[PDB]
Amino acid sequence: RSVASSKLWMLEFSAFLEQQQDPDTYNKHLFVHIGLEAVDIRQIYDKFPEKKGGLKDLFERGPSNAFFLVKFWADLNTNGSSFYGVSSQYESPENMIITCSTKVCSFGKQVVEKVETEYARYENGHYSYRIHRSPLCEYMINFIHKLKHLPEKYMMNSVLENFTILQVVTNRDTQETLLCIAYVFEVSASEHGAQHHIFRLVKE
Amino acid sequence: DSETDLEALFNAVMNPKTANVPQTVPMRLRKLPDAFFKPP
Ligand SMILES: *C(=O)CCCCCCCCCCCCC
């Protein structure tokens, strides 16, 4: 349990492209997937929204054990009958109503926010929360298209220098931060495909 | 101008001569662990 606070654990996270070849045949490509060293959070504040409700504000309110930074190496090697989706799965000892807010940022400025409300299902002594096949926003689809149409892979990483995603999972009723994940991206250059590393965000 | 302008963001790398975006410190020059830049 890497991406886990005391109240919530993200077991799975993935963004994907699914293509329907025919009514019985589906092909799925994963851009990124999850299935701990410390980073000084001050080093990344400029890359995320600030002011009230922003990254610094959220971190100061805590708990400090809810705060993570994930570095992805995205797999963009892939080709009417397409679906861009995001799937994620969470577990908690507690029966809560959770809200998941995902903010896409450019130069630390919010471009778009997607918000989802999730209810618990009882599962083997704990409660499970699943965001299943959530539609990726048009902005993200277009961003991927524009990336893939860049002549050089260094240009892709250059663009991705100033592109971040912030995911905040909250208890809707109490507003407690259950998980806060800052995402940073590079393009995968490996034979392995998509890769990741997970860090704890610390005050200093 | 707009900082969230998607075209400008991509134009800045495709056509550096006409780049009109905020100037920033590259991640590789920041105080970050080695694991941040080396994939597993
Ligand atoms: C729009 O509604 C914002 C939702 C963004 C969800 C995060 C999915 C991560 C996308 C990874 C694709 C790789 C892009 C370089």
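Note that chain A is numbered according to Swiss-Prot, with residues 217-251, 262-305, 310-434 shown in order.
The deposited model was determined using X-ray crystallography, 2.2 Å.
Using the three backbone atoms N, Cα and C, a Cβ is placed for every residue, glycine included.
Mapped onto three states, the DSSP output places A:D266 (mutagenesis position) in strand. Counting only residues at least six positions away in the same chain, the Cβ atoms of A:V432, A:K433, A:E434 sit under 8 Å from the Cβ of A:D266 (mutagenesis position). One mutagenesis experiment named in Swiss-Prot is A:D266 to A, and its note says Reduced transforming ability.
If you take the C-beta of A:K297 (mutagenesis position) and look for same-chain residues 6 or more apart in sequence within under 8 angstroms, you find A:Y413, A:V414, A:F415, A:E416, A:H426, A:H427, A:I428, A:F429. According to Swiss-Prot, the mutagenesis experiment A:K297 to A carries this note: Important loss of interaction with YAP1 and complete loss of transforming ability.
A:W299 to A appears in Swiss-Prot as a mutagenesis experiment; the accompanying note says: Important loss of interaction with YAP1 and complete loss of transforming ability. Non-local contacts of A:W299 (mutagenesis position) by the CB criterion (under 8 A, 6+ apart in sequence, same chain) comprise A:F415, A:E416, A:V417, A:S418, A:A419, A:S420, A:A424, A:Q425, A:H426.
In Swiss-Prot, the entry for mutagenesis A:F337 to A states: Reduced interaction with YAP1. The structure shown retains the original residue. Under the DSSP three-state reduction, A:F337 (mutagenesis position) is assigned to coil, being neither helix nor strand.
Annotation of the mutagenesis experiment A:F373 to A in Swiss-Prot: Reduced transforming ability. According to DSSP, A:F373 (mutagenesis position) is assigned to a helical segment.
Under 8 Å, Cβ to Cβ, and six or more positions away along its own chain, A:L380 (mutagenesis position) finds A:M386, A:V389. Experimental mutagenesis at this site is recorded by Swiss-Prot as A:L380 to A, annotated: Reduced transforming ability.
Here the Cα atom of A:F337 (mutagenesis position) is found 15 Å from that of A:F373 (mutagenesis position). Counting only same-chain residues at least 6 apart in sequence, those with a Cβ under 8 Å from the Cβ of A:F373 (mutagenesis position) are A:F393. Spanning 10 unmodelled residues, the distance from A:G251 to A:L262 taken between Cα atoms equals 15 Å.
Around the Cβ of A:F337 (mutagenesis position), a 10 Å sphere holds 19 further Cβ atoms from the protein chains shown.
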